[PDB]
Structure formats: structure tokens, C-alpha cells
Amino acid sequence: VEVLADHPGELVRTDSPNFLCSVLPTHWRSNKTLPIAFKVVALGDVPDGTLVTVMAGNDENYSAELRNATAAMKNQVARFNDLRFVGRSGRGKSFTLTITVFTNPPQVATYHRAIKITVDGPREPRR
């Protein structure tokens, strides 16, 4: 529907009223080492070249380990390429995500909720 294309949009509510994530990773779809990449939108003062870092480990566990999680904000937006997504998937565990940027007006952005990622149908299910 071309009418519901540009008119609507998708963002994640974060603790900071200036930092918003364009994609809604409330879910995930990785058959294997196939992660998803999102961009961060910031309405704060930060058009210079800074750094955005993100993690996704459970509070009772280490912080998840992502690759290329330190992208340089170009303007008010950043993006992750080789983003590797390998955080623990314990469903009974609380999943915690935290994003911090140290430019001129340090914006804090975190997201904490359960994770909806499960094995899709690789070749291991054969046993």
C-alpha cells in the first residue's frame, strides 16, 4: 500500500527523549550468523563525528558481545555493518540493551524486555 508506505514510520521509545532507534528489534530473525542491523536517530545536538556503542547481554550475564558495535555517528544518525549479534538467549533471563554516546550532550538510550528469538529450522534439527 503506497499510502501506508511513507506516511507511517517505526521508532523505539528510549529513556532519552532525543535518541530513538528506527528499527524495532523487539524480535529477531537470525537463522545462524545472520544478524539484523538498525540505525539510530538523534534529535539532540550531535552532528559531529562521534562514537555510538551498544550491548545486549542479560543483567545476570556478561554484556552481549557485538562486532563493529562502535560505529561513528556521521550526523544525527549512525548505522552498524558487520554487526555481529551473539548475546545469550536464555528466555527466562531479562535481556538488557544499553546505548551511550559521548559527544557534546551525552544521550543515554537503553531497552530492557524479554527476547523473541528462537531457532528457525537449520540442519541440526535432524536428530
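Quick note: numbers on chain A are straight from Swiss-Prot, i.e. 52-178, in order.
Per deposition record, solution NMR.
Yeah, the Cβs are placed from backbone N, Cα and C, and that goes for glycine too.
Among the sequence features in Swiss-Prot, the mutagenesis site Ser67 to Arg is noted as follows: Loss of heterodimerization and reduced EP300 phosphorylation induction. As a published mutagenesis entry, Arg80 to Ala appears in Swiss-Prot alongside the note: Strongly reduces DNA-binding. For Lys83 to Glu, Swiss-Prot lists a mutagenesis experiment annotated as follows: Strongly reduces DNA-binding, impaired phosphorylation and reduced EP300 phosphorylation induction. Recorded in Swiss-Prot as a mutagenesis result, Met106 to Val carries the remark: Disrupts interaction of AML1-MTG8/ETO with CBFB, no effect on AML1-MTG8/ETO-mediated transformation activity. A mutagenesis experiment is reported in Swiss-Prot for this position, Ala107 to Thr, and the note states: Loss of heterodimerization. Disrupts interactionof AML1-MTG8/ETO with CBFB, no effect on AML1-MTG8/ETO-mediated transformation activity. What Swiss-Prot records for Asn112, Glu116 is chloride 1 binding site. Mutagenesis annotation in Swiss-Prot: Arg135 to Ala, described as Strongly reduces DNA-binding; the structure shown retains the original residue. As annotated by Swiss-Prot, chloride 2 binding site applies to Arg139, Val170. Under the heading of mutagenesis, Swiss-Prot lists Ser140 to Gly and annotates it as follows: Disrupts AML1-MTG8/ETO DNA-binding, decreases AML1-MTG8/ETO transforming activity. For the mutagenesis of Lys167 to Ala, Swiss-Prot gives this note: Reduces DNA-binding. The structure shown keeps the original residue.
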(request) Give me the non-local Cβ neighbours of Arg80 (mutagenesis position): same chain, 6+ apart in sequence, Cβ-Cβ under 8 Å, ordered along the sequence. (result) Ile87, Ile168, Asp171
(message) Between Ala107 (mutagenesis position) and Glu116 (chloride 1 binding site), how many Å separate their Cα atoms?
(response) 7
(message) I need the nearest neighbour of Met106 (mutagenesis position) among the binding-site residues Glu116, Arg139, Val170, using C-alpha distances.
(response) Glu116
(request) Among the recorded positions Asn112, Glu116, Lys167, report those whose Cα falls within 10 Å of that of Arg135 (mutagenesis position); none is a fine answer. (result) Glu116
(message) Tell me the coarse DSSP state (helix, strand, coil) of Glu116 (chloride 1 binding site).
(response) strand
(message) Let's check the environment of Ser67 (mutagenesis position): how many other CB atoms sit within 10 Å of its CB?
(response) 19
(request) Could you tally the C-beta atoms, other than its own, that fall within 10 angstroms of the C-beta of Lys83 (mutagenesis position)? (result) 10
(request) State the Cα to Cα distance, in Å, between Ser140 (mutagenesis position) and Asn112 (chloride 1 binding site), rounded to an integer. (result) 11
